[PDB]
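S.K.: For reference, the structure I am asking about is given below.
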Number of protein chains: 4
Amino acid sequence: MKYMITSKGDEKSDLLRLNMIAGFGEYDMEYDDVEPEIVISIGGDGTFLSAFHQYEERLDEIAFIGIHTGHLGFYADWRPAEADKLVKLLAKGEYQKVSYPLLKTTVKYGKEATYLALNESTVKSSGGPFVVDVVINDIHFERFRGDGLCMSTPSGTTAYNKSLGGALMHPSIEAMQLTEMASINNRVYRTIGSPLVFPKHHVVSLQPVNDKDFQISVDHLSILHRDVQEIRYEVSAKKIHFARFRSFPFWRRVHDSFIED
Amino acid sequence: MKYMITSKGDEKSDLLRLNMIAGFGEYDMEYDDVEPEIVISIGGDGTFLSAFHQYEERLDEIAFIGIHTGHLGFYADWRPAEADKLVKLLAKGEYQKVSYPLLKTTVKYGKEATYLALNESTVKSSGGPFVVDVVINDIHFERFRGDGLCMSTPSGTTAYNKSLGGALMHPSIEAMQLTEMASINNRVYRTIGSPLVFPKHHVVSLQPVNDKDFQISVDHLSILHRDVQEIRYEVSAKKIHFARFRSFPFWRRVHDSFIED
Amino acid sequence: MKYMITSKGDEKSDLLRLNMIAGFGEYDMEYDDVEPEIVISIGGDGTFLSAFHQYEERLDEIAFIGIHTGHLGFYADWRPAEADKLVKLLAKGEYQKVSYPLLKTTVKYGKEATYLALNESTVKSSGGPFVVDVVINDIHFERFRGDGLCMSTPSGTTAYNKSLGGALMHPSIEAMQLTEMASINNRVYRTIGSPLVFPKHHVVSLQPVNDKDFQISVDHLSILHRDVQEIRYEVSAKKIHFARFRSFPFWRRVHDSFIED
Amino acid sequence: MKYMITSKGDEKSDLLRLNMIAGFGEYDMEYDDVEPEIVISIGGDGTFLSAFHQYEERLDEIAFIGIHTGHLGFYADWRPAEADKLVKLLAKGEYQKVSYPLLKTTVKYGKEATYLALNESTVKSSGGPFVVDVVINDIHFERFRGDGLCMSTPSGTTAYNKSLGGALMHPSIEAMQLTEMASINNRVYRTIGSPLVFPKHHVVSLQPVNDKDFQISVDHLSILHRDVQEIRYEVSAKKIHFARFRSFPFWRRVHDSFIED
Ligand SMILES: CCNC(=O)NC[C@H]1O[C@@H](n2c(C#CCN(CCCN)C[C@H]3O[C@@H](n4cnc5c(N)ncnc54)[C@H](O)[C@@H]3O)nc3c(N)ncnc32)[C@H](O)[C@@H]1O
Ligand SMILES: CCNC(=O)NC[C@H]1O[C@@H](n2c(C#CCN(CCCN)C[C@H]3O[C@@H](n4cnc5c(N)ncnc54)[C@H](O)[C@@H]3O)nc3c(N)ncnc32)[C@H](O)[C@@H]1O
Ligand SMILES: CCNC(=O)NC[C@H]1O[C@@H](n2c(C#CCN(CCCN)C[C@H]3O[C@@H](n4cnc5c(N)ncnc54)[C@H](O)[C@@H]3O)nc3c(N)ncnc32)[C@H](O)[C@@H]1O
Ligand SMILES: CCNC(=O)NC[C@H]1O[C@@H](n2c(C#CCN(CCCN)C[C@H]3O[C@@H](n4cnc5c(N)ncnc54)[C@H](O)[C@@H]3O)nc3c(N)ncnc32)[C@H](O)[C@@H]1O
């Protein structure tokens, strides 16, 4: 089918990409980076995230595959040494697809931008103190004062979320997870402290208290937003699809990345 | 319908229970503590947990209601002052039921006991060091050395789980959450550290390494188990059902218990 | 003696300052904001920190007093209602001084700036990833990747340090404490995770790995430093002195601010 | 001088001990386990702790040395391969001694026992809930409800203290550190959460609230104490002395044990 290949751009990755293209040339496969059905990322997780965002408008038409040319990336299923095996297996096709959930961020102003995240969306102040009211399904839950907030997808729970003390969640769970960055807690200021895990259809809204300017990151990408009225988080209706050619269970991937390999 | 009422046993609770019985006597309601369809707990969360375990074999036939006579309990929907309003509403019926997930613990020996938990099941050594291999869906994940392990249901995430740094999870999510108690981590001993959240159908098995004796708690109840071969955790097929008479959202209950009220 | 009074600048603080000046006019006391021997701060802890920095070159000649006109500040010993009592007690003098330790930060370039902190000094990247080698007494200790690092004095341990999970340390201990902000830890990246507490004369040096630009905060004040070669932390030889008129033990101040009051 | 050697008791350790004895026989050295001036521990940190307690009444007369026959122990300075070098260096003598601080625990009843700790002293309930009032220098600081409390020496901060989230403290600092084990915190129950670091001469007293029976551990050794009125913690006047033959800085020892080696 139609496929394309992105590369991190070092020599190792570019060469691997050129060799996979040459091998695909031996099959009924057309290189097309406008309407691919398969997107192969050669690099690291950053490369994979960039491929995801390059095709975020055709996620229902695409299956993604990641090859890690450095150490094991979490969105990587293959080592460079398995590239030829991969070419052959994709060629035939008949592979199964697995889907992971995504995070929708909506930023309203004074006038609305939406963003999709594979790992997480975070919010910090644009300089100066960060203070927001946290509203869950229209219920005022807490006033947060501190460094920032991180909202993670399931597959992002092993990324920034983990470093903030979040739980690691199996990606079959349709949820998002909110973690705190250095909140202040004394007899006058109080937050929940604990990570919070939200199901589909729950909406978490951050509402400014004084300053209305925020730095909002989605995956690698950080944008200054001015005059913000609301930042809304919910699990997206959209999912990312992976081509799978063999079992590599999530919990084994976690073991291999954090325990030993 | 058939109902019964348990009491924590102080004067406040016993009297409230006697007055509710008198008020139910004015309706088509039969006091029956063998086959109730409604179980009212008057007390605290400990009282509620005891009521749950008293009827754990008829959970599909029962709706539970908790009245808190001390400060707000998490399984409590009513204050003592609303008891008469409760009697009247239960009387008519037509209320809706909400279900929360439960945790199944299986203990194998050398020969199998099962337990159901509403809050959590924990495991510690029977004295002497605690060392277990943690196996997830038959995949060896880590060797845990430390004080113990806690596996929580969603509604138990605001209990012991919270104190161990676990995420708080909305109870519509069918999951269980594993938290560590003081693990050792150095260049020779390594655990994941992070809480782990498991979906339905995943099985987490603890396998002894040296000592085979363990203290296993389920909710308030701690038992010494000897000659253990395996402790298996999975989300139960069984659910607890609550009678609901008005909206009291989980996240509001969390706010009221931990933020302010 | 010579004294001056700083105000947060709201009406409450300005008026209290004018009234204390009027009361000092009834004693052998000269208002002098060039060479004060007593510096009174009326406001909050931010006001107090600004007073400290306004006189950081004469700390051996000055005793500081803080009045909190909002909720209890940690550098505050007096409520506004005790101002007249304060005027009278300072007037006579004969009070005792208590000293707390301070933190010296040295920033080297390519060419050296020093800074004194009462609460802490933090370092983050100027945008882009933060990576530094952490060198303790010339011994390479770890390579830190994450959001940043915080080095606290003893009296700053109840401030940002606390929110980062640091220990609270009695201020008679001559030490500084280093806490992590969201470090990455996987099989390739490793930090100690735990706060570290250093005695006098130990030197902690941060050395860039790739990017040499950093945002360095000292107390409220954040500066972009370019082309950095080293950031050096050590307990200062200099101390801040407080006028004390009654016992208000540190641990009671901690109880009153975080437990209940 | 007079020396003795303890062994963990496996074949490796016993043989190393027999060979060191044979090598000491070539010098003016008398094996004496009643009044040693040098105590060599061959084993792990548990072996070292047992040697410390075997001679806790003559700590001012003794210098300790640890040889680790497994992986690096924290009280170990030597690998088995350096034993002959050690024999020769001890033989001559002229080595320098370094001192680390210790923890004094006093248990009062209804009638007083004291204990010295090298790593820590912990307290838990004897079964049933653990509730104590925490009193610092006679000031009621908090009521603690949870699993237990850990009070660490500086050199014990890399042991249980670390697993409980405590700071690691250089052992030249004369202090003790109190960490929480799973405290409950909601709108009715509140603790400080943060580790607390106390200087010499501060006294931390735990006072029962209901149950008066506690399990108190000192280093490896756990005792049931009944009818307790008070448990008092303070930094001891007594110190442990090590023979040092070369530089092995604490922070390097920390790096080697937790970062990489
Ligand atoms: C500390 C600065 N950030 C990094 O060094 N990030 C790269 C590392 O993270 C790994 N990674 C990624 C990734 C990625 C690419 N990143 C850009 C790096 C450019 N070279 C962006 C991601 O950074 C994460 N990030 C940001 N700040 C962080 C922090 N303080 N601590 C931990 N992670 C942090 C955040 O989530 C973001 O999306 N997704 C996952 C995942 N799903 N599971 C497990 N691991 C994962 C990746 O293999 C590598 O090991
Ligand atoms: C520290 C010792 N334990 C207690 O003091 N427990 C009672 C307190 O916990 C509240 N609670 C309960 C409950 C309960 C009844 N308990 C028996 C008490 C007898 N009087 C048993 C439960 O104890 C929990 N527990 C045990 N050890 C703990 C610890 N170290 N830290 C925190 N919780 C701990 C554990 O999960 C167990 O099941 N379920 C929930 C829930 N779902 N959500 C939110 N809060 C909840 C209850 O309102 C009260 O405030
Ligand atoms: C979250 C953004 N910062 C604040 O809201 N800070 C003010 C609050 O902190 C209290 N405070 C201060 C102070 C102060 C003044 N601050 C400027 C505020 C301007 N209005 C600067 C200080 O901010 C600290 N800070 C920064 N980021 C933080 C974070 N994420 N979490 C916690 N603290 C944080 C940091 O250490 C800095 O120096 N010194 C101490 C102390 N010694 N003991 C105990 N409490 C203390 C003060 O009473 C008030 O309650
Ligand atoms: C988890 C059960 N305990 C152990 O496995 N302990 C042995 C391990 O700890 C190391 N260790 C020791 C030691 C020791 C000997 N121990 C008996 C073991 C018998 N085989 C007793 C000590 O256990 C500590 N301990 C207890 N419970 C713990 C827990 N949950 N987490 C972490 N440590 C825990 C506690 O402090 C006690 O004194 N002193 C230090 C130190 N100073 N610095 C750094 N490391 C140190 C030792 O090298 C080994 O790696």
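Chain C is numbered as in Swiss-Prot, which gives 1-110, 114-264 for the residues shown.
In case you wondered, yes, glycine gets a Cβ from its N, Cα and C as well.
Quick paste from Swiss-Prot:
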ACT_SITE  C:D45  active site, proton acceptor
BINDING   C:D45, C:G46, C:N122, C:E123, C:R148, C:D150, C:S158, C:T161, C:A162, C:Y163, C:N164, C:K165, C:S166, C:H223  NAD(+) binding site
MUTAGEN   C:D45 to N  Only minor changes in the structure and a 10-fold decrease in the kinase activity
MUTAGEN   C:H223 to E  Twice less active than the wild-type. Its activity toward DTA is increased 2-fold
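Walk me through the surroundings of each of these features.
M.R.: Within 10 Å of the Cβ of C:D45 (mutagenesis position) there are 22 other Cβ atoms, across all protein chains. DSSP classifies C:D45 (mutagenesis position) as helix under the three-state reduction.
For C:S158 (NAD(+) binding site), the same-chain residues lying six or more positions away in sequence with a CB closer than 8 A to its CB are C:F74, C:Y75, C:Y100, C:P101, C:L121, C:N122, C:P174.
Counted within 10 Å of its Cβ, the other Cβ atoms near C:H223 (mutagenesis position) come to 11, all protein chains included.
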S.K.: Filtering C:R148, C:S158, C:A162, C:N164, C:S166, C:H223 (recorded positions) by proximity to ligand 1: which pass a Cβ cutoff of under 6 Å to any of its atoms?
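M.R.: Once distances to ligand 1 are taken from each Cβ, C:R148 fall under 6 Å.
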S.K.: Spanning 3 missing residues, the endpoints are C:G110 and C:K114. What is the Cα distance in Å?
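M.R.: Here the endpoints' Cα atoms lie 6 Å from each other.
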S.K.: Measuring CB to CB from C:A162 (NAD(+) binding site), give everything in the same chain under 8 Å that is also at least six residues away in sequence.
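M.R.: Result: C:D45, C:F74, C:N122, C:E123, C:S155.
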S.K.: Which binding-site residues from the set C:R148, C:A162, C:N164 come near ligand 3, judged by a Cβ under 6 Å from any of its atoms?
M.R.: C:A162
S.K.: For the recorded positions C:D45, C:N122, C:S158, C:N164, C:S166, return the ones with C-beta distance to chain A below 8 angstroms, or 'none'.
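M.R.: It is C:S166, listed by sequence.
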S.K.: Helix, strand or coil: which one is C:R148 (NAD(+) binding site) in, per DSSP?
M.R.: strand
